[PDB]
Amino acid sequence: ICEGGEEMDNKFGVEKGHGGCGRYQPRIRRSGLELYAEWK
Amino acid sequence: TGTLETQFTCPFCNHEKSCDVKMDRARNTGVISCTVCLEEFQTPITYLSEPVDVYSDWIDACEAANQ
Amino acid sequence: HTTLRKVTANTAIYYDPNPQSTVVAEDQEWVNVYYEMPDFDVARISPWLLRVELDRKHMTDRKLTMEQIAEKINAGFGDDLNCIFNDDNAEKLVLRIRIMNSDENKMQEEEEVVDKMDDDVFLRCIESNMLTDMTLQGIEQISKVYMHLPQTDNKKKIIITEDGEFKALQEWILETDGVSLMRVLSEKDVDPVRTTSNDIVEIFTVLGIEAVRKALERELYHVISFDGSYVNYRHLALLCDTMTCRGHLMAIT
Amino acid sequence: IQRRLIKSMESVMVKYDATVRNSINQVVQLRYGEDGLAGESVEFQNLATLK
Amino acid sequence: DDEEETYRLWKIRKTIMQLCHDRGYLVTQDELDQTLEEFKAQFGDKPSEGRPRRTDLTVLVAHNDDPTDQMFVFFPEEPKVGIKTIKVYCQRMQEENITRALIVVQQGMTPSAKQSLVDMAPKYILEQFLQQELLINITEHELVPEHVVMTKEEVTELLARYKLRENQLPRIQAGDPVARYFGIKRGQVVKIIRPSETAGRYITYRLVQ
Amino acid sequence: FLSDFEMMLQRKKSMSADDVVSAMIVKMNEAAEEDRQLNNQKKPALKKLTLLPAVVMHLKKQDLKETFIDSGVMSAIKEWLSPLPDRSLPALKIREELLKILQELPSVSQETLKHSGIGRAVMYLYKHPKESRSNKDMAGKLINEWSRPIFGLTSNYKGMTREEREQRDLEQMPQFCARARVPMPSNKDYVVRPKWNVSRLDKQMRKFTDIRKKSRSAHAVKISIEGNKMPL
Ligand SMILES: [Zn+2]
């Protein structure tokens, strides 16, 4: 997971989190010359 | 000659490699489910039984039922 | 390394439901002694019997006794596998192994006891397990051990006499097939100063990079000097220094 | 085997510091051969004061 | 078996006393040459369910040139050492403000404990040895030459005489059996005095990294 | 008092917004209005394009997409996608990133599209002649994606239930050699769905495996033999 997705990094004038997007990462696999992404 | 198949085309929705086999060696039963249309079939297996045998039992039940 | 297989002559699995009238006539005379004073709950003895008879040649050749083998069997398995044995002075060296049952298996009056295997097939498994995996004597990974009175002086002990003469001493040295340098080195009566593996990877794991440099230079000198030819010590020392410069065994690959 | 050896030691040499370093200038030996002498000039001898 | 277990406990203690003496802790000749009979007489003879319980063997010893620098040797009774055990030793150390400890584990110790040992590393330096490794003092072996940890004042000199960046010396890894025996940590330098069949003697150095 | 062990453990353990979203939307409106003023002055409209990175980096936060949509992000995006006073299109980067974001912002309800006018703002770019072909494809697919729900259609094939397919399949039903010959798979159209056709040893083996492990001549620190996986 791209941690820290729960927080707005820029305060827009209003210890530090990772500031990620919160998205679950794919596991990438190779098939000869083609790359495939797989989400569990 | 070559390596045995482990993913199959759903005999109903024909979506390729959409069906996978779960083998419950404990209850002696194999379960196949289409990850697309969710169709399922279950058949009694033995220790010799491989995924290709389950898929075949599914095909034999379909071929017998579609008459 | 001496496994139960190494000393075993024959094994047999019998349906012997009552040891007090055992199907094996040779054993009735001595089996009574263990049931006359049972060290185990006789209600738990399985009717299937695994009788193992040991080869006296292979037993005395390595100073083994029935009591030691029974100790090893009881330790490796436990309360669940009772072992009975003949006296070492009898004509035939025999062990009588039986599976001990369990009260937890009695409590399931109607549940499907699928986790329990048939005793006769279980004994055949325990035999195939115990024969090749039951270490009775020795160290694993050591296939065989030769005994030798060194001839090369570098294998003989050399110790200075009070008057200064070097006076090599010939001492029994064991030359193994397979290695386990740390265990062999810690055995009592094994000289820990000189015992060596002739296997540089072992040297790195057991004695470290500098020890590796020394051991590698000696083994390389050994192969290069086998046919009697000579190479100046500079070339060996340089090769071993580069292979150990970075603190690890840098392969020439 | 000979290729492997040369490719592994081709850069090791004696520097003017009389230390033996390599391409990375890592000191391998503080003196060549632990004594700093060339292989052509040394000879076999017997140590009388030994033994 | 009590006779074999007493032999092993005596042999590890003998190796630990030699390790402490070589690391420069203060150990008396009587502790250093103690025989097995004299061990049985002091710590007892029945370790299975009896007198030399491993908590009874702990050594506390003081650096020969600074009596405030002290090292515990702990012999856990637990076959496999866990975080909770290390916590006990860390507390007993903090109470005594002893910064060094050596854990002679019987089986291995848990990856979590192996971590906590390095996690405490800046304030409390505690390190581990399998008892299987202490049955032999590896420095006694004929292959192993004499390692000497160099003090920093003299490594400055070493690097200045040879006009040599510390990165250029031969290396030794801290996990090395003798980097472990002498207890050295990276960036520290080991001097090495080796016999030589062409020079008679050869001194070399190894940076711990 | 705390032990140094607990201080260390606690220290390491210590390692493990709607207002700021609203303020972001406010800043997006301020940026688009300032770009309108700058465009009237015939100056380069840099404010939107200067804020774009900060905005895109936040609209991607999965945990906030609901907050973003419900806070009026669609209205602000409509303002940024809308042409300027001289009826020029926004910076290429703005169209590229906002169209891509909209594809990644699927929770948008019909009332949200109708009220914000984002649909009009994308159909505009889809028709517009100065729009690049890739942006026209993105706008085209967006328009299809957003209009399908209006007509109840859907494009997720994994979204149709099992019974729906079984029923549809019934709705669509009609009225020598010297060597072994490889047979070929059945082409038959399967309509009907078939009824289903429906330890004491491992404890001692684990004990022996443990005895084997216990016998090993292990070391406390795994020495790297050839320099592989060297630490630090
Ligand atoms: Zn991310």
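Sequence positions for chain B are given in Swiss-Prot numbering; the residues included correspond to 17-83, in order.
Using the three backbone atoms N, Cα and C, a Cβ is placed for every residue, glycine included.
For B:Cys26, B:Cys29, B:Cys50, B:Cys53, the entry in Swiss-Prot reads Zn(2+) binding site. In sequence order, B:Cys26, B:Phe28, B:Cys29, B:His31, B:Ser34, B:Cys35, B:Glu56 constitute the residues six or more apart from B:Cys50 (Zn(2+) binding site) in its chain with CB-CB distances below 8 Å.
Note: B:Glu55 (mutagenesis position) has non-local neighbours B:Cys26, B:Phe28, B:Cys29, B:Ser49, i.e. same-chain residues 6+ apart with C-beta under 8 A of its own C-beta. Mutagenesis annotation in Swiss-Prot: B:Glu55 to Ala, described as Does not affect transcription-coupled nucleotide excision repair (TC-NER); when associated with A-79; the structure shown retains the original residue.
DSSP assigns B:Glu79 (mutagenesis position) to a helical segment in the three-state reduction. For B:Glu79 (mutagenesis position), no same-chain residue lying six or more positions away in sequence has a CB closer than 8 A to its CB. One mutagenesis experiment named in Swiss-Prot is B:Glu79 to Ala, and its note says Does not affect transcription-coupled nucleotide excision repair (TC-NER); when associated with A-55.
Listed in sequence order, B:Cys26, B:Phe28, B:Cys29, B:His31, B:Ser34 are the same-chain residues six or more apart from B:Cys53 (Zn(2+) binding site) with CB atoms under 8 A from its CB.
Cβ neighbour counts within 10 Å, taken over all protein chains shown, single out B:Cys26 as the most crowded of the binding-site residues B:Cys26, B:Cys29.
Checking the recorded positions B:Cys26, B:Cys53, B:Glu79 against chain F with a Cβ-Cβ cut-off under 8 Å leaves B:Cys53, B:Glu79.
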